[PDB]
Each structure stands twice: as structure tokens, then as C-alpha cells.
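Right, one structure below, let's go through it.
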Amino acid sequence: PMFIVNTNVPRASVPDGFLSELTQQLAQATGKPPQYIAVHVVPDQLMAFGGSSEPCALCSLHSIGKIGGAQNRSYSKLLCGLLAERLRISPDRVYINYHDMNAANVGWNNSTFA
Amino acid sequence: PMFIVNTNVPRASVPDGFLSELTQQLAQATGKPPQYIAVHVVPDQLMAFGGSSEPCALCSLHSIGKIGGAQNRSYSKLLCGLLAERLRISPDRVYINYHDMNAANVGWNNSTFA
Amino acid sequence: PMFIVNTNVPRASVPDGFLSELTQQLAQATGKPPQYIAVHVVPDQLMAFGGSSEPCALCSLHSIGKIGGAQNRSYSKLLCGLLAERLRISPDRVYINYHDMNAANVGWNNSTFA
């Protein structure tokens, strides 16, 4: 799985340990081993949410399966909770796009996961 | 909706007011309230279009509905017009990927839009 | 085609000529005319792969057609090979999301490709 967060929160406000925490929590939520989880945080962005520039985040989660109605609600609670606790971003200023990838459409290690 | 533009134009060349303009114009175009429009501009990027480093942009528009053949043509005229007028990017050096998202695949506010 | 690479490799480790090499090799691999190939490299990122901050890359290739099981395996060998040779990134620390775009969902030059 791959999780990306783009945010206007400044780099110095991203706490130590954040990428590991994301990795761990996503391994647990998706059921996939942590060795397969990739995470990416992009602070200091020029962004607005609903016409204002208070802290916000635009995110994506791509996974080979483990995407669906109930699962996505659970991921959103988890991820908004982490962004609120750690980055002080209000959950109503977070969007997360979920993408169920086919294995043949994910490249890795000179081939695909097919 | 979420609109992202990645460009090699320098940050100083992005007008004050640009995020607000995008917000307002996208609210009008999509028919969605401005409160739900998110915009993100990323200048100073290392990119090429057709092998050239002249000004260019790579963009995306994700929306729950309001995506289709005629709508996307209209969005493209609007958004290339704004990039031309405000960032001085030729329309033939812009790509915009349009994505019709299912509500169950968009997280927001500790849940999804489903 | 649009190819994006996000990496924790520093900017100074991205060799001169890399965008041009990507453009050329993607035009050949995809069959597409070089004029339609866009490339974007984003160094210095805060990212982890498998919990580890060793060099890694998170990438995407969007194309109107030319996406499929065998094609994507071929792209992955090409692109992981270039990332290994030029950026010193292990192929097993690269993910590439492949996306087959509908022509009606790609904006360019004030319109779409449909």
C-alpha cells in the first residue's frame, strides 16, 4: 500500500516518528505486512480547502485490494485521527482518495505484482 | 472536488489571489459549493513536456460526479485559460487528468461521502 | 504519457540529462510520439518504504492506452533500471502505479483527446 499526505502544515510541525507511526497503523488497518507499506508526507504546500488556508490535507491511499465501503470508513477514522492528533488538522479539512489497484497495474522490482 | 496543478513556473510568478480564483471558478464550473473545493498549486517543479523545459503544467481534477465528455472539454477550456492568463503557460503544454470518484472512495471527516 | 517520480534521493544526486533520458525511453517503450510525453521528478521527499528511509521511489505512469500486463512489466523493467542506474535506488524499493486513462478524461490544449 502507498499513502501520501500533502499539507500546508509546516515541516517543523511534523513530529519525529510520524512516518513510522503511519507505516505501523496502515499495516494493521490494511492487514498487509509493514515491509509492503510506503508512506510519503509533503509539508509546506500552497493549498486551500473550502476557500481558506487553515491547516488541511489532501491524501491518497492506493492498495491492491482491501478497499471498499466499510474498510474505507475505517481507514478515514484512523487517518483523520492521526492527522488531527499529530498535525493538528481538523478532520473536516481532510480529503482522502482511495484507489483499489489491480496487481498487474502496480510495478515493483523490475516487474509487476501480477 | 480537488484540483492540483504541478508546474515548473517559479513561485514568485504565481499571483496572489490564484488559489481563491481557482476555488471560485471551480465552484461555478462544477456546480459544487466553494466549501467543498480544494486547490493545491506546486511551483518550481523539475518537469518537461515533449522533452522541453519551457513552462508546462501537469494537473488533476478529482470530483464525485460532474465528470464526463462535454464537462471535461468545458473544464479544460476554463483551466487552460486560467493557466495561460495567470501563469503564462501555453495550453498545449498542459495535461489535466479528470477522475470521477465514487463517494465510498473519498474519505472526509472521519468517514467517507457514501 | 505522464510519468512522475517522487523520491527521498537528494536533488544533487539527480544527474543532468535525466528528464531527457526519461522522455526518450518512455517514447520508445510506449510507442507514443515524444511530443506527448511529460515527465516530472520530485527529489528530497519525506518518505519511507517498508518503514525504512533508505533510497526509495513512489511513481505513476498515466497513459491513454498502452497499459496492460505485459506492457507494464516491460515499463517496470525499464524504469526500475533507470532509477537504479541513475538514482541508485534498489528496484525492490520502487512502486509504480499504472493508469489507463480514457481519452475523454484527459485535458490538453483547451479540450480533451476524445
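The numbers used for chain B are those of Swiss-Prot, and the residues that appear cover 2-115, in sequence.
For this deposited structure, the header notes the method as X-ray crystallography, 1.2 Å.
Even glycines carry a Cβ here, placed using N, Cα and C.
Residues annotated as active site, proton acceptor in Swiss-Prot, with similarity to another entry given as evidence: B:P2. Positions annotated as substrate binding site by Swiss-Prot: B:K33, B:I65, B:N98. Recorded in Swiss-Prot as a mutagenesis result, B:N111 to C carries the remark: Causes formation of interchain disulfide bonds with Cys-81 from another subunit.
For B:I65 (substrate binding site), applying a Cβ distance below 8 Å and a minimum sequence separation of six or more within one chain yields B:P2, B:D101, B:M102, B:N103, B:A104, B:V107, B:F114. Counting in whole angstrom, B:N111 (mutagenesis position) lies 27 from B:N98 (substrate binding site) by their C-alpha atoms. Of B:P2, B:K33, B:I65, B:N98, listed as recorded positions, none is near chain A by the criterion of a Cβ under 8 Å from one of its Cβ atoms.
Counting every protein chain shown, the number of other Cβ atoms lying within 10 Å of the Cβ of B:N111 (mutagenesis position) is 17.
Note: none of the recorded positions B:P2, B:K33, B:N111 has a C-beta at a distance under 8 Å from a chain C C-beta. Across the residues the record lists as binding substrate (B:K33, B:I65, B:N98), the two Cα atoms farthest apart are 19 Å from each other. Least crowded of the recorded positions (B:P2, B:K33, B:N98), judged by neighbouring Cβ atoms within 10 Å of its own Cβ: B:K33.
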